[PDB]
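Reviewing the structure listed below.
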Amino acid sequence: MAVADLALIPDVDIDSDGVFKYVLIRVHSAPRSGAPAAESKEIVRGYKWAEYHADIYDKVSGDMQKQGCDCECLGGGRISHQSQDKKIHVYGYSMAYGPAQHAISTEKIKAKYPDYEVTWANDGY
């Protein structure tokens, strides 16, 4: 046995090399289905293999629930960093789950990669 804690869960983990979908997932203190805490946390996941936002939500919340944690996607979007300005960018929406709070994503991705900067604008697709 082991028991996670919301601080131990990776805050951002992604596999990025172009344009690919991501989801914002709220996570709650339910490790072992018996952790005494009742906090909440958010994670940023997104990978080129998740051609649809449901793919990451099913995989990731499956892993969270295997640790014990209970979850809800706040929404989906996509991460890109193409442009002519290397600022990573977060935008778009899921159709099953709507637009995420891309605000949370940028502050987390900036903190993960302080050598770079990140922006969002919900105007895109």
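This entry, so its header tells us, was determined using solution NMR.
The backbone N, Cα and C atoms fix where each Cβ goes, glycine too.
Pulled from Swiss-Prot:
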- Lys21 to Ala: Decreased affinity for substrate and strongly reduced catalytic activity (MUTAGEN)
- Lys21, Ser94, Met95, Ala96: substrate binding site (BINDING)
- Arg45 to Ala: Slightly decreased affinity for substrate, but no effect on catalytic activity (MUTAGEN)
- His53 to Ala: Loss of activity (MUTAGEN)
- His53: active site, proton acceptor (ACT_SITE)
- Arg78 to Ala: Decreased affinity for substrate and reduced catalytic activity (MUTAGEN)
- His102 to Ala: Decreased affinity for substrate and slightly reduced catalytic activity (MUTAGEN)
Based on Cβ atoms within 10 Å, give me the single least packed residue among the mutagenesis positions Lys21, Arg78. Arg78
Listed mutagenesis positions among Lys21, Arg45, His53, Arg78, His102 whose Cα sits within 10 Å of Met95 (substrate binding site): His53
Starting from the Cβ centroid of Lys21, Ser94, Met95, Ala96, the recorded substrate site, name every other residue in that chain with its Cβ within 8 Å, sequence order please. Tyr52, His53, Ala54, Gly76, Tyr93, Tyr97, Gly98
Please tell me which one of the mutagenesis positions listed here (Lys21, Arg45, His53, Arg78, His102) sits closest to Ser94 (substrate binding site), measuring Cα to Cα? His53
Those residues of the chain, 6+ apart, with a Cβ under 8 Å from that of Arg45 (mutagenesis position): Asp13, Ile14, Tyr22, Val23, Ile25, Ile56, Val60
Considering only the mutagenesis positions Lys21, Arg78, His102, which fall within 10 Å of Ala96 (substrate binding site) when distances are taken between Cα atoms? none
Please report the Cα separation of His53 (mutagenesis position) and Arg78 (mutagenesis position) in Å, rounded to an integer. 9
